[PDB]
Amino acid sequence: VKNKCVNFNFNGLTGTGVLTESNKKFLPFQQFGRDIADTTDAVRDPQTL
Amino acid sequence: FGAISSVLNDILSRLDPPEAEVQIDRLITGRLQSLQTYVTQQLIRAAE
Amino acid sequence: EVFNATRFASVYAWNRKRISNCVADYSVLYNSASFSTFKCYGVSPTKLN
């Protein structure tokens, strides 16, 4: 579910926030990304990549 | 700040309250000290 | 194949098995009365599931 503030348990990484499509692209070995302040900002879906 | 992890969600989802209380208390102490330092510096700069 | 096996190695030659690429159910292990000692360090058993 996207564009709604929900609790997400992404492959054991729990949190709360709004999931949205990303113009950002990941290399095909990275699982999740961090901001300049090292807060999690992006994730990779375990079932859809 | 001495805790097992720097994320509260990990401690909450990994440990029961009786033992996670110590880690949460250590994190609270560290973050409170940091915030107090920031507020004091902001007060001094605001006076300037 | 590890819990319900018939052979256990010696103490100085303890046998290590790597578990990966599967789903593990620790709740049935913890709630069973067959085990007389079940203690977890760094995690709580009830959350292992």
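Using the numbering of Swiss-Prot, the residues shown for chain C are 340-388, in order.
Structure method, as recorded: electron microscopy, 3.2 Å.
Placement of Cβ uses the backbone N, Cα and C atoms for every residue, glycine included.
Some features that Swiss-Prot has for this protein:
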type    : residues        : note
MUTAGEN : C:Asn343 to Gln : Reduced viral infectivity
VARIANT : C:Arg346 to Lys : In strain: Mu/B.1.621
VARIANT : C:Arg346 to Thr : In strain: Omicron/BQ.1.1, Omicron/XBB.1.5, Omicron/EG.5.1
VARIANT : C:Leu368 to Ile : In strain: Omicron/XBB.1.5, Omicron/EG.5.1
VARIANT : C:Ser371 to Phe : In strain: Omicron/BA.2, Omicron/BA.2.12.1, Omicron/BA.2.75, Omicron/BA.4, Omicron/BA.5, Omicron/BQ.1.1, Omicron/XBB.1.5, Omicron/EG.5.1
VARIANT : C:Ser371 to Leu : In strain: Omicron/BA.1
VARIANT : C:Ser373 to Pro : In strain: Omicron/BA.1, Omicron/BA.2, Omicron/BA.2.12.1, Omicron/BA.2.75, Omicron/BA.4, Omicron/BA.5, Omicron/BQ.1.1, Omicron/XBB.1.5, Omicron/EG.5.1
VARIANT : C:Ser375 to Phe : In strain: Omicron/BA.1, Omicron/BA.2, Omicron/BA.2.12.1, Omicron/BA.2.75, Omicron/BA.4, Omicron/BA.5, Omicron/BQ.1.1, Omicron/XBB.1.5, Omicron/EG.5.1
VARIANT : C:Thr376 to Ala : In strain: Omicron/BA.2, Omicron/BA.2.12.1, Omicron/BA.4, Omicron/BA.5, Omicron/BQ.1.1, Omicron/XBB.1.5, Omicron/EG.5.1
**Asked** 10 Å Cβ neighbour count around C:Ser373 (variant position)?
**Response** 6
**Prompt:** What is the interatomic distance between the Cα atoms of C:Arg346 (variant position) and C:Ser375 (variant position), given in whole Å?
**Reply:** 19
**Prompt:** Could you state the CA-to-CA distance between C:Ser375 (variant position) and C:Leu368 (variant position) to the nearest Å?
**Reply:** 12
**C:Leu368 (variant position) and C:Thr376 (variant position), Cα-Cα, nearest whole angstrom** = 11
**Message:** Please report the Cα separation of C:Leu368 (variant position) and C:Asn343 (mutagenesis position) in Å, rounded to an integer.
**Reply:** 12
**Item:** Cβ packing number for C:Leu368 (variant position), 10 Å threshold
**Value:** 15
**In three-state DSSP terms, the structure that C:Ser375 (variant position) belongs to** = coil
